[PDB]
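Heads up: the structure comes next, in structure tokens.
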Amino acid sequence: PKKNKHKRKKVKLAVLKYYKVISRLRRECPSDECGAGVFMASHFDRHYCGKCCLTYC
Amino acid sequence: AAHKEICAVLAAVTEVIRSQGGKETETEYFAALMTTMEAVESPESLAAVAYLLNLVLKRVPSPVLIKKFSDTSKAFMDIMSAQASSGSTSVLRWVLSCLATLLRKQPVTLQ
Amino acid sequence: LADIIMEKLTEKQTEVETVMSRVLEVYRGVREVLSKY
RNA sequence: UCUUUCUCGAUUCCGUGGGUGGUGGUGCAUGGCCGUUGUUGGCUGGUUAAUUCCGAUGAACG
Ligand SMILES: [Zn+2]
């Protein structure tokens, strides 16, 4: 019943999904503190901003 | 912080402010503030002038009190009627106090 | 004279003002929550 | 905590030692400090039956 510590998934080339070749493949969060690079997590029903907890659905 | 100061109403108002203009005392301040006690029902500013006139009134302007007792009395009846219609505490308390001072110093007197 | 005295009193009040110078309920609730959390 | 990728970036994280160990427990010497083996003075606020309640707020002598 020992509780194993959570391990972060070491994903290969996390940078190489928001750009082409130019434009932003993901959305940009329109808040004041976040923008110009804060890409927007696109889950199968929603979008989330990972810094200031913006929520769109 | 400001009540305990010597310049405040704790000590110096009881001593040097009673000498209105160098001579104690003049009710020209009291008769001049009628425009504040009339048509203004703002709290916490009526209470301050009521407290000030309560402290100042004790320094025996007795012939002036006998003369304009009618003016003071009609002012006080409108004050108590307005305050009883309104329902405040502080202003009523020190206008009762200055009633006490005025009636102690001095048909309408029964009223 | 009474009007002039009232104007002087208003000026004194302004001078004193110069010289001296829904979230509450929910944050009191989270205060009571975190007091014995 | 189990999925789905968004962000923070060296503020790091994996394994093996019969090697110490430290937010440890415990005794001794150890420096400071209490208590221990007289006499005379000295009110903005709401609240109650009420100088009611809470609330701000000194001296010498042997
Ligand atoms: Zn953002």
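Here Swiss-Prot sets the residue numbers for chain A, with the shown residues being 88-108, 114-149 in order.
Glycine is treated like the rest: Cβ placed from N, Cα and C.
Database features, via Swiss-Prot:
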MUTAGEN   A:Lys107 to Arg  Abolished monoubiquitination by RNF25, leading to impaired ability to rescue stalled ribosomes; when associated with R-113
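Within the same chain, residues at least 6 positions away in sequence whose Cβ sits under 8 Å from that of A:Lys107 (mutagenesis position) are A:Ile114, A:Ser115, A:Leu117. A coil conformation is recorded for A:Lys107 (mutagenesis position) in the three-state DSSP classification, outside any helix or strand.
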